[PDB]
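J.: Right, I'll just put the structure down here and ask away after.
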Amino acid sequence: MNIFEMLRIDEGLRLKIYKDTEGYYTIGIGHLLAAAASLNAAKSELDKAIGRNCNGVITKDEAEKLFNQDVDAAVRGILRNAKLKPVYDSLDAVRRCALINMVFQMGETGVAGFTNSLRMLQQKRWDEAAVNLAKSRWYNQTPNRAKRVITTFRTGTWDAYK
């Protein structure tokens, strides 16, 4: 199991350019193509990015290529974040993964608003908080997601997904 695989499961994979929910183009797992207001625009972004003919469709390892970079960038944003760095640092390598998963869905701004479970989280309270997480619009919006998420946060385990 890994964040990639955790995400394949979670939001899934798209290997051909799909314009999203809010116009963006996207490929792989949430990899935004920020420079395209087109699609032709989108393929260039893309070919260029990976550096091949691609033609609006990348392999599998390619999608992981991009994701990985997405993960790193995300890690960077958290670390410069005051509400978040402390918690994150305090997390294990499994829980951090879970915390990122949350980022990939709602984004920093989002995650950050959860001013409370994070406190518990920072404070090791593995169930109180996980209990705190079920009372969120998030829990209600995406249930099998949220479940699977506060269980990587309840147990330090890929038990869920695996």
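Numbering starts at 1 and runs along the chain as it is shown here.
Backbone N, Cα and C atoms are what each Cβ position is placed from, and that goes for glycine too.
For reference, Swiss-Prot lists these features for the protein:
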ACT_SITE  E11  active site, proton donor/acceptor
ACT_SITE  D20  active site, proton donor/acceptor
BINDING   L32, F104, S117, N132  substrate binding site
MUTAGEN   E11 to Q  Complete loss of activity
MUTAGEN   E11 to A, F, H, M or N  Complete loss of enzymatic activity
MUTAGEN   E11 to N  Loss of 84% of enzymatic activity
MUTAGEN   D20 to A, N, S or T  Complete loss of enzymatic activity
MUTAGEN   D20 to C  Nearly no effet on specific enzymatic activity
MUTAGEN   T26 to E  Complete loss of activity at neutral pH; covalently bound substrate
MUTAGEN   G30 to A  Almost complete loss of enzymatic activity
MUTAGEN   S117 to F  10-fold decrease in enzymatic activity
MUTAGEN   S117 to I  500-fold decrease in enzymatic activity
MUTAGEN   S117 to V  50-fold decrease in enzymatic activity
MUTAGEN   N132 to M or F  2-fold decrease in enzymatic activity
MUTAGEN   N132 to I  5-fold decrease in enzymatic activity
J.: Counting distance between Cα atoms, which of the mutagenesis positions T26, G30, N132 is nearest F104 (substrate binding site)?
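T.: Of the mutagenesis positions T26, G30, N132, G30 has its Cα closest to that of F104 (substrate binding site).
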J.: So, three-state DSSP: helix, strand or coil for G30 (mutagenesis position)?
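T.: SS state of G30 (mutagenesis position) = coil.
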J.: Counting distance between Cα atoms, which of the mutagenesis positions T26, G30, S117 is nearest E11 (mutagenesis position)?
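T.: Checking each of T26, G30, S117 against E11 (mutagenesis position), the shortest Cα distance is to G30.
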J.: Sort out for me which one of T26, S117, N132 has the most neighbouring CB atoms within 10 A, since those are the mutagenesis positions we care about.
T.: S117
J.: Just to confirm: which same-chain residues, 6+ apart in sequence, have a Cβ under 8 Å from the Cβ of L32 (substrate binding site)?
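T.: Within the chain, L32 (substrate binding site) has Cβ neighbours under 8 Å at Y24, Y25, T26.
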J.: To see if you understand the setup: which same-chain residues, six or more apart in sequence, place their Cβ under 8 Å from that of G30 (mutagenesis position)?
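T.: Same-chain residues close to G30 (mutagenesis position) (Cβ under 8 Å, separated by 6 or more) are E11, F67, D70, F104.
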J.: If we count other C-beta atoms within 10 Å, could you say which of the mutagenesis positions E11, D20 has the fewest?
T.: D20
